[PDB]
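Asker: This structure is in structure tokens; I'll ask about it shortly.
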Number of protein chains: 4
Amino acid sequence: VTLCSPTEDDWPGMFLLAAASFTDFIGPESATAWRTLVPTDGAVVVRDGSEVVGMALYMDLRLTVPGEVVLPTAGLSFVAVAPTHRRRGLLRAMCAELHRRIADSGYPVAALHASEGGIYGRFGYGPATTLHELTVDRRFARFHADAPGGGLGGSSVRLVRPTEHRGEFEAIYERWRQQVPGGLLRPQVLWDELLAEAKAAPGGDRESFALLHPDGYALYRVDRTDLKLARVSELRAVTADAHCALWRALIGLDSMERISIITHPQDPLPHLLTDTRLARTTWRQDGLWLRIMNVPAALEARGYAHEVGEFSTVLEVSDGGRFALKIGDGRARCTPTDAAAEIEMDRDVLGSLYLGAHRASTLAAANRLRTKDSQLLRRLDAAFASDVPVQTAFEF
Amino acid sequence: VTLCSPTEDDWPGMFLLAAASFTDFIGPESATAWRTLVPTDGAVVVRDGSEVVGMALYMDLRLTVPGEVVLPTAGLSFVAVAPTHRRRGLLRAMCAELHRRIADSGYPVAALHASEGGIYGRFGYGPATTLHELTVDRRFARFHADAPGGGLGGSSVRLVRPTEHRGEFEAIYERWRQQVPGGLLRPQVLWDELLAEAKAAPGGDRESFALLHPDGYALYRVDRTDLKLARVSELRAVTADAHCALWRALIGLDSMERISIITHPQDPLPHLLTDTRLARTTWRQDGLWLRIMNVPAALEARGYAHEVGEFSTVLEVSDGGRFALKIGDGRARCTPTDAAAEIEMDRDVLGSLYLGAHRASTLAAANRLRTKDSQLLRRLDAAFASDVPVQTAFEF
Amino acid sequence: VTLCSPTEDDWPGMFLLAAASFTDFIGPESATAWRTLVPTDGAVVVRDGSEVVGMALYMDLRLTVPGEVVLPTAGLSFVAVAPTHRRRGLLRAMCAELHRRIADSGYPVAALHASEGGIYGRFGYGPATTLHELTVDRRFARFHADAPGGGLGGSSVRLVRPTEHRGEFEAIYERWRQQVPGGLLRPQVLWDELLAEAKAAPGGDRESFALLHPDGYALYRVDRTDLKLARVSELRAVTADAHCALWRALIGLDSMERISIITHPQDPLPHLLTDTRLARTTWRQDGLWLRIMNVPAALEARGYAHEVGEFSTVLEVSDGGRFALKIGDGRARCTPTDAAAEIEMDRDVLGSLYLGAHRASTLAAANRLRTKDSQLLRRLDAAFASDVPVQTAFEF
Amino acid sequence: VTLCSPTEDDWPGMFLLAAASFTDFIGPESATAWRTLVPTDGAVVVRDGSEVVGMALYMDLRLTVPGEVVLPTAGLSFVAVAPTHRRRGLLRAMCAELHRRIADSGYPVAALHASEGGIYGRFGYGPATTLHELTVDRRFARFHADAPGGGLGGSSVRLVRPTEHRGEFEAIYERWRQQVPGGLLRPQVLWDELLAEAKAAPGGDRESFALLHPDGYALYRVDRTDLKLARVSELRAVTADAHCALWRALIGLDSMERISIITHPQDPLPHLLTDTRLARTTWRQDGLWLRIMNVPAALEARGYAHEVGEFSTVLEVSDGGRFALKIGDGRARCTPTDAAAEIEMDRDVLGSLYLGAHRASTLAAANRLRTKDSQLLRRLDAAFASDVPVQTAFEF
Ligand SMILES: CN(c1ccc2ccccc2c1)S(=O)(=O)c1ccc2[nH]c(=O)c(=O)[nH]c2c1
Ligand SMILES: CN(c1ccc2ccccc2c1)S(=O)(=O)c1ccc2[nH]c(=O)c(=O)[nH]c2c1
Ligand SMILES: CN(c1ccc2ccccc2c1)S(=O)(=O)c1ccc2[nH]c(=O)c(=O)[nH]c2c1
Ligand SMILES: CN(c1ccc2ccccc2c1)S(=O)(=O)c1ccc2[nH]c(=O)c(=O)[nH]c2c1
Ligand SMILES: [N+]
Ligand SMILES: [N+]
Ligand SMILES: [N+]
Ligand SMILES: [N+]
């Protein structure tokens, strides 16, 4: 059992392991396209002394963080251990090797989507965004008097074929991702795959349609089996107006009973209706997971709330360093120190605070975050909070 | 159709309407006890010219709000219109009369739990707390290395009969409610009813048990039909230690597959586990609804975040007044003004901001809250936020 | 294995067989009351040579038939063969003995409700009324502009306790049953049992409520398990106004999602709504079964449609006689003849035509009814039709 | 927002709206075929000032009505409003324009199938046929002694491939539709589509088979997911013999548990069995909707029951005219008059009476039909009744 960068000949064996490991495997041709997002020496495989029994790689991503700052980000994916080689520490070995390479390459953070919630905490990843499924019973949905775009004249939203308005979706998304924490640059090969999935599949998914506003879009399809359910695969709106207009159109799907979407906890849709309860939270789960590779670089790179006054403290990350942290004017200064720690946390906890999705208070209550001073807690809470709500861009 | 305060002879007719209107009706003897919480002239009925076709009342409550300040609160309940007298504006008439009496009596706020989410917005009530159901698959639940109370020696939690430790529950709850936004004083007659419901019912609910810590308790029962589900009716913990200890005991219910609880969005339980995902959010709904009766009294009474600096603005409440609002040192000054409004919102929106459960940013995105200045939004967001997470005390 | 009229000592053995045979067995005290409806020598039992292994009886009933004519009717019930004595022809023996006694006593017809649809055809019983379950999704239900009782002022319907308005229900029902084909006199002991069942049962049915109009009533209860379903046990309306008023009140049960009722195929409720489809037919089954004991007496006793002109024919009932049938002025003359048959049918088929619930055309298409002349078919169809729709009074 | 007849260039936009609006959309090539049934100027579209946001058309159909009389009929279909343009009265505008064109073209009636039951009443359409789903548990089904085709020798029914016996199905159907109220001429392009749908679909419907008698056929397929359910898509029988023979063959599908069919309320199948209850009514819904465009032409065109004697009255249709109606010898005379109305009803109600599917008595009980004379009601009931049961030909 050796650990190497894969050669061209290794990939058919990797695709086999992929097919066996992932029920939503996109298949060899799509997989061959996604390869273009993997840097040279961005992949590891494990051979048995030879077929492939383990694999992992990272992609070059650009993650938006609070203060509209864009970080180079190593996005872990295509992780699999053969069912024949469990409990041999192959994952620990592969993750260690990639983290070495990611760190040495100069990525401040790494990110992944977790198949299970129990795996990636021990490797320093913390869940940093939250997915919220809303299901609307649209037959009772009435917009509030206060809701935008409820006037006379025409609608600014059009029903269109996805494939004929790629450029407009690309442009809207590009604006969206640059201004939202959790935003990722979506490269060309992922747009190719998105509009491929919008096509009807013989014995699979139904045809997708688009609702297009100057400052927003929504892609939706009727569900395979539940023919009174419309599934919004993606809604991206840059203005509140666009967001309201798109939801007026979706509630206008008079042949559906229910509209479902995977969104974020601060989605304003409930507040657009006279009955907030009509937008039911059906499902909730961790989205993007974050590992802070370089604590000072990451902490210094993001913006902080201007509201909290200037304050200083000492943060110790377990087996990750100890730093004098000074925050003010929504910027941070983070420098080495041997002064006594005021705040203590594992690396994963930091990942979870970083995009402002979790309150320090809350993690402290679980004792994932230690401090003897509760004024400091309030200050961290306020400083690390994001004024733009954190969202999840896309699974990778 | 007249509107009067009920006489003693009206109550049997009110109980009939109650029985017909509410599937969880506690019944005449329990109802006769709850009457003791209704002040003289706290009830209205509508007779048909004579049986009772409409009723509503309020109870005298004490609501804890941010800054550990306790407000006299009119709690609306026992609201019903006979199915024979719908669409006659009997609710509008009853609500108007009670709001007159509540205001004139000097209550700064009124509160209710809503049967439907579409009714009470138009009468100035906004949803002010959020209920979160967590269901834990306890067969996989492992506590984190960092979680309190995972050491050698004995457990500080005891399994007990609820009826034999009323005093200890009363004392813990009393401490809890005084330090948590959303806390309500629970009077003696409600404790009587809580420990009555802890008893096994022939063909009904099963026997309830208690887990008791010096600084917390939990009441739980196995579900009627799902015999692998334990339902935590109530968990109240004053320290993080107590909260963790109680959850160690509940995960120790080795004959159950799942533990469910109705809690709040900031419950730290997910973070006590190695797999946060094991604590699934199964259900989410509005809890306590709040109507600000006197805007300046209410705004001046609660505390605000010390973190945000001093700032001033002008708030207009629709058909509710316009005020110079000055906030600093976590106190507010709220005085009449005819100066131009900087912030605009209906009375209900204010109710929803008041306990810090909803962000001003979020309501602004839905246009329930208007301002042309986004710096003011951030400032309101931070000021109205509660450092202690807002919770829901009990249904009334 | 002998066949006798039961003595007082036989009844405890009959109650045992009842308990074992009928899951809805009303129990010994209720059963002892219903005994008062059984005439002397109205019961048979079969003993094993001695415990009871078979039983059957009839009750003295009064059945309304078209033309508002009331027939003495033998109502078969309490029929059971022990599971130890199947396929011994005990039912054939008991039915034969009772039919002998019923015929000799001078009943023109006998009637029953069938546990299964495959049993009673061979003993000359045909299904003569049809049960229709309507389930209304009351959240969308809007009454038509044309529907009665949608004006200003007050409602004439009251919500009441069933037990306090027995007299008014008795009176309304008495009017109802005398003017509707399928109507049965409900004796005092059945009213006692109806208002006993309206009471809440520990671990059983919930409390029943009543909607009372001068010319109609409805008894309803919320379902045991589905707490958003109201079950209308009984609705009896003498005028269209009463029927519409009662349905306005039932749709006014704003806490329910669905209202269900067992009614008849010609119930006008669908036509009271703007969306007829909201009143869904969820279930449909044979109601009352009829055996014509004396063909000429029965045919001569009921009224016929005045619309069809005078016509004459010869009807042969298989092993039941052949008759010259002359119909005109909505009366029939039925006399012995040896003239050639024009119409042929088994006795059961006649039962099914008798109250006008089945068309002769339809039974002819199945060849249950033979004739070489289709003009005669049309004439029978029209003559046997009832202008008042046939309904089902109550199970016995 | 303008309203025009579509040009060739409009149709790709209409197909897009179709795809988005109808989950069972037959697709562009099938849709292009059905276009051949639309007359010149039989279609309207609404453009936004330009993509298509509204459309509606009618097809030229031939409807059989009581007395085996065949009426030219405008069949409304392909009706859709974009979800972006709800509540702009686009449907009201389109329906008005088409009704103008239909009336001026000289159609006595128009017809449609309704997606929802709440829409088309206000445009003068009434539901005129009833769909009945019967599900038979064929494992218990035994034919009655009286049922045809239960003798020795061979069976006259053959199992065949649908595509190889098109001619025989066409011929049987042509005979069927000419003798049944609700019958529609099925043009060649609809036969092409029927036998296309009889083919197995990759990941869709299974292969269809046919049972063929000289005077009847049945097309059936096993259900996609429930492999013990056979779905009879279509059964057309011209003689009772054919109908019984076909059902003997279907009950002979020994590998199925249940056979389901969408039929009519007077289907004799229940009466062919020893247990009528085995043929369960699982589902019931409005079929064909009818709008009487020209009251006197329509009323004069159909036949009436010969059984009822000659009678005269005055019918007022709301905003539709007032007529002296004289009925006798199963013909009607309908002429203008200003004499006082004896009968009053909206146009939709007339549609519902026209094919004899609804009794006048029943609509009167709901007050959809007004008269102060109940003898007239009985007379209308009998006159408008159809001796051949009304059926539904096919969805359009
Ligand atoms: C989406 N896919 C990607 C993702 C990144 C890739 C990078 C290079 C080459 C191919 C790539 C394919 S993929 O191959 O279907 C894929 C991958 C990992 C997965 N992990 C899971 O736990 C799961 O449930 N489904 C997964 C699907
Ligand atoms: C809990 N109950 C109270 C509450 C307050 C009371 C005050 C005075 C006298 C009796 C009282 C009884 S109660 O009577 O079962 C009750 C009341 C209102 C309800 N409203 C609802 O929408 C519902 O679903 N269930 C309800 C149950
Ligand atoms: C309703 N009941 C009657 C009916 C008639 C009686 C006459 C004399 C004494 C007692 C009587 C009790 S009863 O005893 O629960 C009863 C009877 C027959 C039944 N047959 C069935 O197939 C069934 O499912 N449930 C039945 C229930
Ligand atoms: C059956 N189809 C027809 C019907 C008539 C047509 C006339 C000209 C051109 C194409 C045509 C297509 S169609 O295009 O799939 C179609 C149409 C309307 C529908 N309305 C509904 O409410 C629904 O649920 N499904 C529908 C399906
Ligand atoms: N941000
Ligand atoms: N607080
Ligand atoms: N009758
Ligand atoms: N006919």
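Numbering of chain A is taken from Swiss-Prot, so the residues present carry the numbers 3-51, 56-402, in order.
According to its header, this structure was worked out by X-ray crystallography, 2.5 Å.
Just so you know, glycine gets a Cβ as well, placed from its N, Cα and C.
What Swiss-Prot records for A:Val85, A:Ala86, A:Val87, A:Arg93, A:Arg94, A:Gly95, A:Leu96, A:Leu97, A:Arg98, A:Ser121, A:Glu122 is acetyl-CoA binding site. For A:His119 to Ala, Swiss-Prot lists a mutagenesis experiment annotated as follows: Decreases catalytic activity on AG substrates, leads to a change in the number of acetylated sites. A:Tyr126 to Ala appears in Swiss-Prot as a published mutagenesis result, with the remark: Abolishes catalytic activity on AG substrates. Abolishes catalytic activity on HupB. Feature annotation from Swiss-Prot assigns active site, proton donor to A:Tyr126; the stated evidence is a curator's inference. One mutagenesis experiment catalogued in Swiss-Prot, A:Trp197 to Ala, is accompanied by this note: Abolishes catalytic activity on AG substrates. Experimental mutagenesis at this site is recorded by Swiss-Prot as A:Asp292 to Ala, annotated: Nearly abolishes catalytic activity on AG substrates. Looking at Swiss-Prot, the entry for mutagenesis of A:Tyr310 to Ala says: Nearly abolishes catalytic activity on AG substrates. The active site, proton acceptor annotation in Swiss-Prot covers A:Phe402.
Walk me through where these features lie, including what they touch and how far apart they are.
Answerer: On its own chain, A:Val87 (acetyl-CoA binding site) has A:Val59, A:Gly60, A:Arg94, A:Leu96, A:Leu97 as residues at least 6 apart in sequence with a Cβ closer than 8 Å to its own Cβ.
Cβ neighbour count for A:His119 (mutagenesis position) (all protein chains, 10 Å cutoff from its Cβ): 19.
In this structure, A:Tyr126 (mutagenesis position) is part of a helix by DSSP.
Within 10 Å of the C-beta of A:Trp197 (mutagenesis position) there are 15 other C-beta atoms, taking all protein chains into account.
Over all protein chains present, the Cβ of A:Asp292 (mutagenesis position) has 21 other Cβ atoms lying within 10 Å.
Its own atom aside, the Cβ of A:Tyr310 (mutagenesis position) has 22 Cβ atoms within 10 angstroms in the protein chains shown. Under the DSSP three-state reduction, A:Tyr310 (mutagenesis position) is assigned to coil, being neither helix nor strand.
For A:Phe402 (active site, proton acceptor), the same-chain residues 6+ apart in sequence whose C-beta sits under 8 angstroms from its C-beta are A:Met65, A:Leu67, A:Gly81, A:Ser83, A:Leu118, A:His119, A:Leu190.
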Asker: For chain B, give the subset of the recorded positions A:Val87, A:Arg94, A:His119, A:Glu122, A:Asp292, A:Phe402 whose C-beta is less than 8 angstroms from one of that chain's C-beta atoms, in sequence order, otherwise 'none'.
Answerer: A:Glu122, A:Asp292
Asker: Nearest by CA distance to A:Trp197 (mutagenesis position): which of the recorded positions is it, out of A:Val85, A:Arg98, A:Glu122, A:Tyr310?
Answerer: A:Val85
Asker: Sorted by position, what residues of the same chain at least six away from A:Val85 (acetyl-CoA binding site) have a C-beta under 8 A from it?
Answerer: A:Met61, A:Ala62, A:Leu97, A:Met100, A:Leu118
Asker: Of the recorded positions A:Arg98, A:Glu122, A:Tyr310, which sits closest to A:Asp292 (mutagenesis position) by Cα distance?
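Answerer: Ranked by Cα distance from A:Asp292 (mutagenesis position), first place goes to A:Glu122.
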Asker: Between A:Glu122 (acetyl-CoA binding site) and A:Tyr310 (mutagenesis position), find the distance joining the two CA atoms and give it rounded to the nearest Å.
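Answerer: Distance between the two Cα atoms comes out at 31 Å.
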Asker: To the nearest whole angstrom, what is the C-alpha distance linking A:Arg98 (acetyl-CoA binding site) and A:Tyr126 (mutagenesis position)?
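Answerer: A Cα-Cα distance of 10 Å.
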Asker: Per the record, acetyl-CoA is bound by A:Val85, A:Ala86, A:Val87, A:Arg93, A:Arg94, A:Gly95, A:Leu96, A:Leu97, A:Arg98, A:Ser121, A:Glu122: how many Å separate the farthest pair of Cα atoms?
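Answerer: Of all Cα pairs among the recorded acetyl-CoA binders, the widest measures 19 Å.
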Asker: Sorry to bug you, but what's the C-alpha spacing from A:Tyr310 (mutagenesis position) to A:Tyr126 (mutagenesis position), rounded to the closest Å?
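Answerer: Answer for this pair: 27 Å between alpha carbons.
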Asker: Return the members of A:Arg94, A:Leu96, A:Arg98, A:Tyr126 (the recorded positions) with CB less than 6 angstroms from at least one atom of ligand 8, or none.
Answerer: none
Asker: Under DSSP, is A:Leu96 (acetyl-CoA binding site) part of a helix or a strand, or is it coil?
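Answerer: Reduced to three states, the DSSP call for A:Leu96 (acetyl-CoA binding site) is helix.
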Asker: Just to be sure I understand the packing, how many Cβ atoms besides its own are within 10 Å of the Cβ of A:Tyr126 (mutagenesis position)?
Answerer: 24
Asker: Among the binding-site residues A:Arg94, A:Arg98, point out the residue whose Cβ has the most other Cβ atoms within 10 Å, with all shown protein chains included in the count.
Answerer: A:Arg94
